[PDB]
Each structure stands twice: as C-alpha cells, then as structure tokens.
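Below is one structure, written out as structure tokens; the observations come after it.
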Amino acid sequence: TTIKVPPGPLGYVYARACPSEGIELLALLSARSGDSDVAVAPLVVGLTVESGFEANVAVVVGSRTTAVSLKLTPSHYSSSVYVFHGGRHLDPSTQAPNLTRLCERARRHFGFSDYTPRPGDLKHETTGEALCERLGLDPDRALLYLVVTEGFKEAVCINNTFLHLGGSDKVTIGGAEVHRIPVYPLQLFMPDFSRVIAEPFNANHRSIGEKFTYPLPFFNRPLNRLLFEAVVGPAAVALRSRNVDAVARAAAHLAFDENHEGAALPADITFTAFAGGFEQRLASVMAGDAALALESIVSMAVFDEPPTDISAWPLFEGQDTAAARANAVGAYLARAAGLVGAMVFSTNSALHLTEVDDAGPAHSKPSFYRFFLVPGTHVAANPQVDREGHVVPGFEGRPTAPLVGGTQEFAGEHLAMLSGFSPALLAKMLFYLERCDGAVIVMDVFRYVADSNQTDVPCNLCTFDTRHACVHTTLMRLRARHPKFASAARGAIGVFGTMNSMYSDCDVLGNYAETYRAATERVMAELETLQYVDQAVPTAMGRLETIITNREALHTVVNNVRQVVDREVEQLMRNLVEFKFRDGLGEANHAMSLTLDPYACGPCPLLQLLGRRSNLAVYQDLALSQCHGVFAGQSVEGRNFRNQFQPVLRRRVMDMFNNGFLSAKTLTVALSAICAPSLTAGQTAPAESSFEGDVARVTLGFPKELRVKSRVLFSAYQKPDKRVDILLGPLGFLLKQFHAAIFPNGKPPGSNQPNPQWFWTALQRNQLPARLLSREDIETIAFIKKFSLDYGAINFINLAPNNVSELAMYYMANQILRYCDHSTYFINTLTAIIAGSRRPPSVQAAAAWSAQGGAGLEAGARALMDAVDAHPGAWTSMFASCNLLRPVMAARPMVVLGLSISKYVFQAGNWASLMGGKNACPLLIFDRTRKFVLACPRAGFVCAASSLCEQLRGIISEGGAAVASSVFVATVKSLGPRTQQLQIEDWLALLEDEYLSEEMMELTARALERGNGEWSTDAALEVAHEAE
Ligand SMILES: [Hg+2]
Ligand SMILES: [Hg+2]
Ligand SMILES: [Hg+2]
Ligand SMILES: [Hg+2]
Ligand SMILES: [Zn+2]
C-alpha cells in the first residue's frame, strides 16, 4: 500500500578506539594511501556499523512555517564510510609513494581545481583531536569516520551540515564500543529554505528562523578534503566539470530542492577543445546535468538490498578460525583485480568515455546516435574553450591532442584522473592493478630497479628504495596493456556492475519460453541424479572417473544424457502446443539485469567507484540520445537555453522508465512525534521530540535496474559445410579424457601408452595399424561416429562441448532448433570469463610487496613468497572461461561487459563487447557469433550460497482466517494423493497445532467424498476458504 521509513539525521560521525585484530581485514576491504591519515572504507554491518543499522531513512532536511514543522526526504546510506582521522591504522592499499603529490600535479595538468578551505573559516573548524577530547579518546589510538546518506555527502563538504553534539549515543560493533554524533542540515534553522547555503557561518542570515539559535557548521578539513577527492572528484571528471567545488554545489542543489529542474552544473563550465561545434558542447552539459540529476533520483531512493554483514559472508566458513580469515578476503579481492584491470585497459571503458562527439544528423529526421560519449582520457590536457568555442585563460599555449590516433601517453597522472584525483582511491586502484597482467604472450622488475640507481629516473615520486611499488613502475610493467584510443565512431560502453537478480535468462537459448528454463533444470537435475554432473561446477567430473571404466560405460553415459534430453524436449515441445515455434525462437534473446542498488556493489570503495562511473556513463548516453530532438527547431544559442530546456531533456529521460532498458519502480511514502535537534536550546542540549512533520513529496519514482539483452538467433554465422573431426566433435572431450578406459590396447606401434590424438587421427585416415581394433572396439568406434554424425547434422552451436553439462545443453538446444526446422546459421553464444585468484605464480609478481626495496629487493620478494601465508593480501588474479552461464549468474556476480544502448521511443540494452582486444582481457576472442562477460562470483563469498514443515508452519504464523484452507493447498501442491496417507500424527508433525491437524483430517476426508473415493482435486479448498 504505502512504504514506511524512519525519520533520521542525514548522517553520523562514528568515533571509536583503534580496534586490534580485524583491522588487517578492514584495511584489505578499504582504500588508503600510505602518505595520508584519511581512508575510505565500505559500509559493512559488523565492521563499520552496528547490527540494527537501517540503510533506508527519511532525513530531516529543513523546516516549514504554519509554529515550525520538519521536512523529511527519503534516502539511503552511502555504500562506503569516510575515515577522516585514523587512516594511519589501516595498512596502505599500496606501498606506492607520494600519491597525494601525484594527484596534486596531475590535477593541475588537466585543469581541475583543488580543495581550498577559506582562511576565515579555519577558526571554526572542528578537529579530530577536538572530538576525540569530547569523546575521551586517544587521538593516536582512534578512528573517526562519516556515515552519510547518498543524498547529502556533498552537502557535508560544503559546510552545510552541523553536529548535534547533544544527540550523542553509543552502539556496539564486534563487541567494541563506538561513539556516534548525529549530523543534520543547517537549513533546519531556516524555515522554508530549499537552497544550498553559501557562508554557512553567518549566524545573522535573514532566512534563519527568528529566536532560533543557529548552530556551528560542522567544518572539518581532512573530511572535506576527502569528500572532494573521493566523492565529488569522480563526478567532476565524469561530467567534465573542472571546477570541482561547483560540482559539489550542484549535487547539493538537487538534494535540497526536489522541485529543481534546469541547469545545475556551473553556468560557465568550460569545454575540452579537439553553428560550429556549438551544439556538440551544449549537448554535453545538458547531458551532464541530465546524468547528475538522474543519479540524484537514485540517491533519494530506497532499495531492498541490505548492507553487507561480515558475519554472513560464507567466505569465512571454516577458513575463519584464526585471524587469518584475512586471507579469504585477500584472495577474494584479488579476483576482482582482474575485473578492474579490464575497466582500466578497455579502450571503451566507462572510465574513459568522458568527452562527447557530434556526428551530425542522419534534417529534422530522428538522430538518436548523433551525440555520444567517446574516450577523452588522452585529451583532458587540451585547451578549455567556453560556450562559444573560445579558449579561456590559462589554457592559451597548451597543445591540442587529436581525439583519434597520435602518440598517446598513459602515465600515473591519468590513472589518478580515472580515480577522481583521489589519492585515497587511486591507492586501491593500484592494489588491483598490481594483481594484474596474467600475460602469456609477452618485464624484469628486479632488473629494472637495479639498473636504475642514480641513473636519473623520469619520476619525482619514488626513490631507489621504493621503485618496486611506484606507480610509474607498475605502469611500466603493464605498458603493453595501455589504452590506445584509435576508434572515431560511436562505440559501446564498458560497464562494471553487479547482476544481483535471483533470475536471469542466459540458458543456451536464452528466454525461449512447462518453460524452457524448467526443462533445462530438470535435465540438469536428472544428470545430477545419474551422478554425471555437479550443477554448480559444470567443469566437474562428478563420479565420471568411476562410471566410465570400460567402453561399455561410455555407451551407457552417452545414451543416458541423449535419452534424458530427448525425453524432456519431447515433453516441453508437446506442452507448448497444447505458441508459435518458428516465430518464437527468432524472438527470444539472452538476458540479464544490472542493479542500481547501492548495496549490490562489491565491499570496496574502488569496486564501487567503477559501478558509479559506469552508471553515470549510461545515464549520459541516454540523455545524449534525446538532445537532438530537444534542439530541433529552436534558437539553440539563447543566452540561457540550458535553464529553458533542461526541464524537457530531463522529462524525456524520465520517460524511459520501464520502457525497454531502464527498469523503474514507484513507491508511495506514508505520512504521519519526531525527535530532532532543538531550534532554540542549541546543538548541545538534547533532542527535541516535539516536532511533527511529513515528507514533501509522497511519491518516489526511480530507476531500479538495467535490462541488458542479446538476440539469440541471427555472413559469418554460416555453418561451414565441412564435417567436424570426431576429436573436436560432441564427444571429443570424453574420448580424449577416457581414452585409456575405452580403447585399452589403443596405443600406437612403438608406444605402450594409449594416445587418443594419435589413435583417432590414424583411425580417421585409415592409417591405423592393420587389425588392431578389437572385435568390440569397432562397435564402439561405430557408436561414437554415429553420435558425432547425428549431433553434427543438427548442431548449430559453433562450440565444442567441454563437459557433460555443456554436451547436454547444446544437444538439447540443437534438438529444439531441429524441431523448429532451424537452418544455415550458427546461433549466438555467451561466454563467461570467471575471475579467480591464487598465490603469486613467481617471485616477480611479488616485487611490489617486498618489505625490502633497495639492493635487498629481490631477496625481499623471495622472503615474501617463502612466507606467503603470513601475507593475506598476497594473491593474484587468473582467468577461466565458461560457456555455460546459468551457474555463473547463479552467483549473482559483479560483471564487466560492453553495453550498447539503442533507442528506436523504446530502449534496448544490447550486449556488446570490450574494446582493446586481449588488452582488456587476454581471454577475449574476436568472433561476431559470441559475446563475453568478465565475472566475479558473490554468492558463496559475500552473499548467501546459491523445508515444508517450515512453509506450512510459516503460513500458520503470518496468516488470517483461512489458515486451514491455505495450508491444505500447500500440502497438496507438495504431495499428490500422498496427502491421503497422512494420518493425524503426520499432520501434527507438519503443523505443531492439534486443531489445524484435525481440520486437515476433515478436509482430506471431504476431498475424498468429492472424488467418490479417488483423490484428485481441492475444490474443497475454495469452498472452506469461504470464512470471509
Ligand atoms: Hg591500536
Ligand atoms: Hg528524543
Ligand atoms: Hg562455470
Ligand atoms: Hg579477464
Ligand atoms: Zn616512480
């Protein structure tokens, strides 16, 4: 009907004493640069917040007149907290030195502004030390961090917030005591004020309510600096707005004034140089706002996923006794490294698409592809031009690099930009980059460092003793993967997201629907019964090493899968008839959704940045596709065209909700006795529970997920006419693996080792040594050849099955296609690149972690490897391919893939591909008949892994007057006529209720009278179900 959400502050400042154990773990999940006392850590119940922590909340944003009532706006807590005091207690994500310095100069190189606290405000700063004093904590054995709602983190750093020192309380995290001071909006003291406050320290501002006791803004430098860098920066870069402070204020504007449409980004935002190019520029700011606005919507929304709880992470199970549970976490994050690697080296990654290009119209005709994002990491140095294409001020002189080609440079400065010029985040970036380059086609770190002493190094960030971990070195090691932007045409976006749905359509034939999904499930069930497979690990042999011991076993296994598949297909199709076959499959496509839920992201500020950046790109893309229609037949050069039409661009975007690509939902907020600071007693006095107010806007409408789909059925999909080699055929994997068992005396002349390669080669050319084949081998070879021939005749999946799981699904798919008379072309396939991890495969891979870096570098490395177990963060990414997605998606994984949005006014998220070839990922193969996904499992690590007495005795609980009826049904829908066998004892067990059991006994009896003495229906359900 209507959803509820508790009124609360916009955030809290958590303060606790330095824990002394699970810190090493917290650090791994966190992001922290070794040269700074600040850090950003993930929001994790039991780690950074107490257990009853409630993410969704209606924050007190202001006050109204008519007596003063409060204003509340819903929002949720940001997926990560911000440590502004105590970062020193967290091991740096990297040994990389002077990241703070590197960011500083990189920021100046690309034209972005730096955090600059006003001199006249310092006297009002609230220092960590100061708070530690009030809280009675040791300034050197203490941690202070901000826990905020997504909608006001920006409000905090522009000093539009204040601490309610009187509302202090304590909570427990892991048995430890933790203090927390609630944070509120200064606007509270300004009735009917929805604007951002400039000069928040002016206690005499006219908008302040009279006789009110204006509080002291909560101004902390380390904090404000970290937010600017870790929260405002990424957006600043993403929405190409070099005046960072301005960006922060634009977000605050959207958070304080729900009714705000029109311009938000600075009115004088500049533009990277590379009628006239006037519209191009305009389309970018408008899309820029479009995106900033859309993201705000999602920030003021309320999602269903709860904040992660470390004590729920199956990742610890068993390997969690010793404090060396840290390894589990270390090995986990290492997998992700492989994904972040792709997000940095894919030439079309969201992290790079920061500029917009005008391809011109296709003259009033639609132009949904005129404007689009292009990579601009290599051009962020070009001159900044204004609205009218004129260079601004300090940009005169700068060389303007070309958008395509040219000899590009990808140095530390750039890496820093991708991470919003935040050294804290950049650190976590390197942490992952350091776990990358699972190269097998190619640098000697040790040799490099050695031959570099006092040799004049091109880097003023490191020294001989630190070269092993310095950015420049790491980038040197990954040089081959560096992004070379050479494409000029509009491309797909390389997004990082997490498919958190319990449901997906990535079966070999996608969503072709009993339904097709059901069938594949039963077959997989059946195969598991035969013990030929492990539904969760397709790659598993599951008892096959035992079953297949004689060539007669082969016969039976092949016949069983063939048989169970034919049986289930025979059924599914027959049912579908009792639907249009030919038309139905040419329509079905593979599908998956990417959540926009802030708590479905990984437990790391970096993995979070990636998702946030991705979504921003996706929003701009959408905004962009509507710009041309917005300009059409309008004097587009008007002084403030932006404020005049943004409202429209905005609306055209909102219109996309539930229209093909953007899945959206609506929530109605229930109105109302409210505890909140006193508008008079001061921020020190206790909370005033007198206030009674509601939510300004009762209706919430926001994006929920991204619908990505890829057409299954289809030039290059032409099934070659040539026959397939038996060894590369449907049974190739089995024949090779169990050759010795099937063909015992199958070893060649000379060797005493049964070699399948040799055997089947000679067997197929007649070059097989005269009369070798047993009397019974011929029957098997025959059997083999026929299956291979039959399957081949109907096969349209251009991939060789690698295990029984795939063998059954492909065969089943091929059988369904044969039923529909499919012909000529191969179908489209999906391949997952599973992200895994392992201990460093060499000393080389540990270079950057050696504790000794000078002449003792290579020894330090070796020592590190010698005691690998002691280093919980000493892991490395590796990849594995999988052509069976069902299991993959079951793990509700974090993913990285190419996404191309088409707008025809519907939207469709076309599954595209990552550019940069093997550089984005070495396992990526160019082939237009297949699509890929880099995937890192979640379920089984940071999520629960992939019961009637319960369901029944669950209805007996949350149930009304028809419990009897409801329960009878469930029992029947879980037991056929079996229900009739149940005696009073059986019932009393299924329901620990005597009354109910007797009722069940009366029902069961009546249903028998209906069938005259032959069980069947439950019309008696509805009949009794009358108690209304
Ligand atoms: Hg400590
Ligand atoms: Hg209270
Ligand atoms: Hg798999
Ligand atoms: Hg990969
Ligand atoms: Zn260096």
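Please read every residue number as a count from 1 along the shown chain.
Backbone N, Cα and C define each Cβ position, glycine as well.
Proximity of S36 (variant position) to non-local residues of its own chain (separation of 6 or more, Cβ distance below 8 Å) is seen for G87, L99, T100, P423, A424, given in sequence order. The note that Swiss-Prot attaches to the natural variant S36 to A (Swiss-Prot position 44) is: In strain: Nonneuroinvasive mutant HF10.
As a natural variant entry, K211 to N (Swiss-Prot position 224) appears in Swiss-Prot alongside the note: In strain: Nonneuroinvasive mutant HF10 and 17 syn+. Long-range C-beta contacts of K211 (variant position), restricted to its own chain and to partners at least six residues apart, with a cutoff below 8 Å, comprise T680. Mapped onto three states, the DSSP output places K211 (variant position) in coil.
Recorded in Swiss-Prot as a natural variant, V392 to A (Swiss-Prot position 428) carries the remark: In strain: Nonneuroinvasive mutant HF10. Secondary structure at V392 (variant position), as computed by DSSP, is coil.
Residues within less than 8 Å, Cβ to Cβ, of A439 (variant position) and separated from it by at least 6 positions along the same chain comprise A480, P922. Secondary structure at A439 (variant position), taken from DSSP and collapsed to helix, strand or coil, is coil. Listed in Swiss-Prot is the natural variant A439 to G (Swiss-Prot position 475), annotated as follows: In strain: Nonneuroinvasive mutant HF10 and 17 syn+.
DSSP classifies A880 (variant position) as strand under the three-state reduction. The Cβ of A880 (variant position) has 11 other Cβ atoms within 10 Å, all protein chains considered. While the structure shown retains the original residue, Swiss-Prot records the natural variant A880 to T (Swiss-Prot position 964) with this note: In strain: Nonneuroinvasive mutant HF10.
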Need one number: the Cα separation in whole Å between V442 and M443 across the 4 missing residues.
8
Report, as a whole number of Å, the distance between the Cα atoms of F274 and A275, which flank a stretch of 19 unmodelled residues in this deposited structure.
16
Cα distance, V392 (variant position) to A880 (variant position), nearest Å?
50
For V392 (variant position), write down the residues of its own chain that are at least 6 apart in sequence and whose Cβ falls under 8 Å from its Cβ; none is a fine answer.
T270, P383, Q384, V385, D386
Between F714 and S715 the chain has a hole of 19 residues; just give the Cα distance across it in whole angstrom, please.
10
I'd like to verify something. Among the variant positions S36, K211, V392, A439, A880, which ones have a C-beta closer than 6 angstroms to some atom of ligand 2?
none
